[PDB]
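See below for the structure under consideration.
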Amino acid sequence: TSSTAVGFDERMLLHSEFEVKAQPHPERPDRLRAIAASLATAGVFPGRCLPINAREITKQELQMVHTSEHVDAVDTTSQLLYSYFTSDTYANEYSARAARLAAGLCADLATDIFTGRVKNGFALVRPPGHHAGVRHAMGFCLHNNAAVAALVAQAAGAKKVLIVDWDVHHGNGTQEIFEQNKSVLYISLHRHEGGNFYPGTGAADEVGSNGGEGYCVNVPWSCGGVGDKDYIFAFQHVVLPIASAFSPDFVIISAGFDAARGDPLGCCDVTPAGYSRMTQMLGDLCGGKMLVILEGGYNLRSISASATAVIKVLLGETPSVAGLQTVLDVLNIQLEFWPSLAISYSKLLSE
Amino acid sequence: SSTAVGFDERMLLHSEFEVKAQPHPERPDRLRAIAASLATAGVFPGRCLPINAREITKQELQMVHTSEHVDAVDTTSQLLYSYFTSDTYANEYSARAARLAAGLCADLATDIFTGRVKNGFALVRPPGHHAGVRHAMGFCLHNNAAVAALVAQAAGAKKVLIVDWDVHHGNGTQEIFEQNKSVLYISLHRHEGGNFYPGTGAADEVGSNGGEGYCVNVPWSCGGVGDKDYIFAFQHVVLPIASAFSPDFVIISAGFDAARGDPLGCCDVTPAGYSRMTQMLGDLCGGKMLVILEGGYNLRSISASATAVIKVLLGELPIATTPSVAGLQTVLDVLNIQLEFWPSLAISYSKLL
Amino acid sequence: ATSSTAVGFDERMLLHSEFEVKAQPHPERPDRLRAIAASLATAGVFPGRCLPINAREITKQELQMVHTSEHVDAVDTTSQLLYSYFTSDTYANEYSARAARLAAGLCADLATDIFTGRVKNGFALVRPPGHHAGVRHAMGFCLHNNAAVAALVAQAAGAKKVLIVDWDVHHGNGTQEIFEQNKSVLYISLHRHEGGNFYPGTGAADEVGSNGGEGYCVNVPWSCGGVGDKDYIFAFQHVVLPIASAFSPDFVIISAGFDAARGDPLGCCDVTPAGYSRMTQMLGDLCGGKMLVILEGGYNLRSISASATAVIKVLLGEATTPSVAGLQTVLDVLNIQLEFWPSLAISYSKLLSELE
Amino acid sequence: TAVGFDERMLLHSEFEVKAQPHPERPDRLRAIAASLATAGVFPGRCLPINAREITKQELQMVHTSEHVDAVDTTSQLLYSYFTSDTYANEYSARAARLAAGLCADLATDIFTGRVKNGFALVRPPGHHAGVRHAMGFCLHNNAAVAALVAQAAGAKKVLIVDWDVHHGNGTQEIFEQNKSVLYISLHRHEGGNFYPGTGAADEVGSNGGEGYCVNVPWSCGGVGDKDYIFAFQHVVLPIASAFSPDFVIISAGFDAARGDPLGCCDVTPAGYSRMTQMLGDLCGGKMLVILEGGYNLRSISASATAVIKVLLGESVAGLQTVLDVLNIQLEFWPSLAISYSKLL
Ligand SMILES: [K+]
Ligand SMILES: [K+]
Ligand SMILES: [K+]
Ligand SMILES: [K+]
Ligand SMILES: [Zn+2]
Ligand SMILES: [Zn+2]
Ligand SMILES: [Zn+2]
Ligand SMILES: [Zn+2]
């Protein structure tokens, strides 16, 4: 009831690119191995954290998010030697089961957390999810785990779900899924560089559409490598004020760790202290009840320390000019939708 | 009365996407080169009827393949690229290309058998004869020849002949018809005791249960086989057994990779050899036959060989009369095995000069 | 013998071959050495205008200057299997480990004898090739990185600055990986690239090295196929030789693939023996003709025999306008490498002085 | 009754689909686990053991270090072949380590009385792997590893009964000189032309262990239930009774079954089940049964289930073969005259 659960299963290590290559793919089984070994050594998991049984998600639960076409396509890759949905998104014959285990782990953690069987949880899962849209696998992602968790939670009775995506890349897949949706609030912080950073989506004025306006909040950095001070600042002035006004029943963190110091893809500078602080800050919205789902993150040392710092928080254990400009531009846009941001607006204006 | 040619430019879209050190030999230029050479010869378009190209249906493919196999192939249209085996690729256009290739074969068989046209040539890719009941392999997605055979039977053909002169044994075709006697499968191919791809099709792989003797494998033991050995095997094995079978419908799996200059087959069949082989089979069903493209990887060789074959389908120095020692021994080994199922060969087999 | 050319060769390198029956033969095959050796014998070049050198298997200690212990153990273990695959295109049979070790051994001993002056220069007639093998992995038909081994062996024998020029039509992703952070080794590679749609996909013009290695990997990537002599000569005049002259190496290695040759089925380019001759002679300027030439790729038997004989004649002492695509490649490389080789400003001005 | 199983042994397979697909394939374990599931056990009546990877120290009681190192370096390759017909992929080394670890942990538990008996439902098979060679689809010799692990737990005398349709040339080679292990093999032999062409009738042990390898080489194909039970009551059980073993291992292949495409013999689940009951007389039904070959999916599911039930509760050409064995073996087994007399 007050415990932290970790969702993990070794069959997700079977998803990998087919052979060794001149340029090996950064999304690789060692990511989970390195985190799992560092949680073992710390006594965090196994140990202080509870395991949950790993279940393959059902097609019916996936179709709350994805078309039946996309689910069948992913499943059928199990009969091919290897395949690519896009140039950067691979599958082997074991990838469909891995993806069903990642989504099933997220689904069950989301149910367990929201209905109060456990306090909070970390889905230590592969492949990542937040670039998978309604009908397209891309950006290393096969099914959108975070969006599945949100809809499993809603189905269990959550009216308002918040997703915070601190992966260094914009969650184009998640935003597409909840574009016209206002029972889910999507907040993403990500490198953008005027749209030159992959995937080039998620400009600050991409606020949702057609009745969902205001419920997609993009905080897009104009450069790297952004450090802790800019994330905490954006959390104090954008994330927390909007999240508090929205008042969610359920909180999902899309925790990519590719914004960490040392990541070869993100080239940003967030420390474990930064991830720790952001986790604590989000805890005060739902009294420490939250589902943390692994997305990106590619330096084994960096993601091991950052994931350990985050799970320890689950257990209860002055910005740059670029950062100011991003927050300023976000509040200019979101003020029309979140009037309570005026208070934060006047505090920002005082530098 | 006329000759039909089945063709569609959308089969040109199937190609190997992944960057590989060695370029794949099964490539769109194969069809381009043949189409271009037929156009300048004035044969197609021009003298042949260009039938309408239709995608085959799953239900038609399933009288040969499993439902799982058909869904696997169809799903690759949703992937940038994929592999069924390490040498058998697909890109997002491959499923349509394979449906068109099988669909052209299906409709040519129907039109040829029912008399709408006299004969036809399926200018198609990917090839077909390596795909089995369950699996795509050896560059092949669906088995076009097997599909045309079963479509012909559904239209009333009671006895179908498939003669496969691709340099490789059609393991897929034999696996489909291994236990059938309503289809006679005759394959000539380099074999070298199993050391030539794909390693199947020894002289004694004859069929099973209902089907002993309805798979006839003519396996060469070496690799420079020329026209004289092919004509000799045709005179003494193929035509005698096919005539005893007496088919209602004739299919040629016409690979041209035993042709002089082919880099994979390294044999020495010339356009005169392919021409003469087509004429000989033409005397079985009054010139009515479906010729289906399988392999063949040298652009000049397949162009010259496909034109010669099609000119024979249109009504049009000798090949030597003595076979090589290796060719003669191959024919002896085949007759020794097949005489038990085709007693009519005792006539032939007193070839003992 | 100190003014002689040596040729390293051993018939046990011919036993490495593909055992599995495939529809398509593997282009990396024993006939490659056989054709070159027969052609050198016919031309009176070897034997015996050239000296042989005793073949010796490289040691694990020497290979570990470049490769991990586990990669060396992995390659060696293939000698206990009927056949094996490191990747789908990189095979082994029970003789491969010894063959790879002989190839590196010959390169190591040639590099030692050349740099210390026992012989003037040399040609390593070896297989399997090397420049796709990384610190950790065999791939691209290569088991160990022969050229990287020669470079570190020459460094252990006193060479401070080593130049590797790689004119194989493929980019040497493995050599670049090994020396990515190194500046005591300058790696220059010309290769077809086409924006990454050519194997192995690596080696864009802006991949210049990292950490203190910045500027010490120089990639000349062709945007198209069919590249001929005039583009290679043009890129040597304005990119290769200027940078190599500024670096000023104590030891020169040529990763000599001949798969850019006219007739090669894997490169589909058009370099002639005359182009390989001229590129060898130009590189002779840097070093009084003291260089080690190491066979990498090259798959058409007639083309590799002609080109290898022509190159070895130059070791023995024996069109000026680029394509449009060739000019563009050289311009993009100059624009990148100016940050690290400011003396390319001189070559830039000379280049502009000719049109069009 | 325990059952050793782990789904990571399903990862061992050939690299890609081929014209001639390999008969030793993960489906073999999938068919048995299914037929067991429907009649639950399994799972149900039988205990499940935790799967441990055998260690090198245990494997080296049986195999050379040369062999053990070759097998697990294949996890660093895309795919490999030890011989024409013995493949490995990236996962083969772990699968073979799990199969041996399962057999070893059953052998310790069954002998030390922690359970009456057990079935090791394992892939790849073992009985053709010798001291130095992976061959005949086999990477590590599971039966041999179980016998030596049993002895290390104080079992002084171990019997291995091998009714796979092929001779266990690997097992015999490991134990050719040992008399502490009794190896009895029933196999098709046809004068040395049935794979692997070893295991003639006159091929008893050597030299310290002559008479401790007992080969029953069938004349022909189509061997049926009658011949096998005939040889069990005139050869196996007599020689086994004189031996008096502490631990009994069955190398249970099922490629002598009705419909198998490699054996082409006619044994039925009746024969397998009664063969199992007969050996249960010794040691009171305390056996470790280890899956070897058997390639027709429904036959091996039938026969394996027949066998596991028993552990819970529940002629002319074959004639000469038996007397051929008795002529040879009675010199090393005097008690055989009692069974020889019955012929008659
Ligand atoms: K994000
Ligand atoms: K054929
Ligand atoms: K190069
Ligand atoms: K046996
Ligand atoms: Zn990311
Ligand atoms: Zn072919
Ligand atoms: Zn090359
Ligand atoms: Zn067996």
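Chain D uses Swiss-Prot numbers throughout; the residues present, in order, are 150-463, 476-505.
Every residue gets a Cβ built from N, Cα and C, even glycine.
Swiss-Prot has this to say about the protein:
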{"type": "ACT_SITE", "residues": "D:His277", "note": "active site, proton donor/acceptor"}
{"type": "BINDING", "residues": "D:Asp313, D:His315, D:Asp404", "note": "Zn(2+) binding site"}
{"type": "MUTAGEN", "residues": "D:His276 to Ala", "note": "Loss of enzymatic activity"}
{"type": "MUTAGEN", "residues": "D:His277 to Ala", "note": "Loss of enzymatic activity"}
{"type": "MUTAGEN", "residues": "D:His282 to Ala", "note": "No effect on enzymatic activity"}
{"type": "MUTAGEN", "residues": "D:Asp313 to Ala", "note": "Loss of enzymatic activity"}
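Overlay of Swiss-Prot annotations on the structure.
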residue  : record               : CB count, 10 Å
D:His276 : mutagenesis position : 31
D:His277 : mutagenesis position : 30
D:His282 : mutagenesis position : 20
D:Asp313 : mutagenesis position : 27
D:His315 : Zn(2+) binding site  : 28
D:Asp404 : Zn(2+) binding site  : 25
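In sequence order, D:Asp313, D:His315 are the recorded positions from D:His282, D:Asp313, D:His315, D:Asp404 with a C-alpha within 10 Å of the C-alpha of D:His276 (mutagenesis position). Annotated pair D:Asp404 (Zn(2+) binding site) and D:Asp313 (mutagenesis position), C-alpha to C-alpha distance, rounded: 6 Å. Checking the recorded positions D:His277, D:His282, D:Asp313, D:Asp404 against ligand 6, none has a C-beta less than 6 Å from an atom of that molecule. Excluding D:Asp313, D:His315, D:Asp404 themselves, the residues of that chain whose CB lies within 8 A of the CB mean position for the Zn(2+) site are, in sequence, D:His276, D:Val314, D:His336, D:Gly402, D:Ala405, D:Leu411, D:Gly412, D:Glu441, D:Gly442, D:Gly443. With a cut-off of 6 Å between Cβ and the nearest atom of ligand 8, the recorded positions D:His277, D:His282, D:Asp313, D:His315, D:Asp404 reduce to D:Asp313, D:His315, D:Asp404. Spacing of D:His277 (mutagenesis position) relative to D:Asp313 (mutagenesis position) is 11 Å (Cα to Cα, whole number). Missing segment of 12 residues between D:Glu463 and D:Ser476: the endpoint Cα atoms are separated by 27 Å. Taking a Cβ distance under 6 Å to any atom of ligand 4 as the criterion, the recorded positions D:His276, D:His277, D:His282, D:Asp404 reduce to none. For the pair D:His315 (Zn(2+) binding site) and D:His282 (mutagenesis position), the C-alpha distance works out to 17 angstrom. A Cα-Cα distance of 19 Å separates D:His282 (mutagenesis position) from D:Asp313 (mutagenesis position). A coil conformation is recorded for D:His276 (mutagenesis position) in the three-state DSSP classification, outside any helix or strand.
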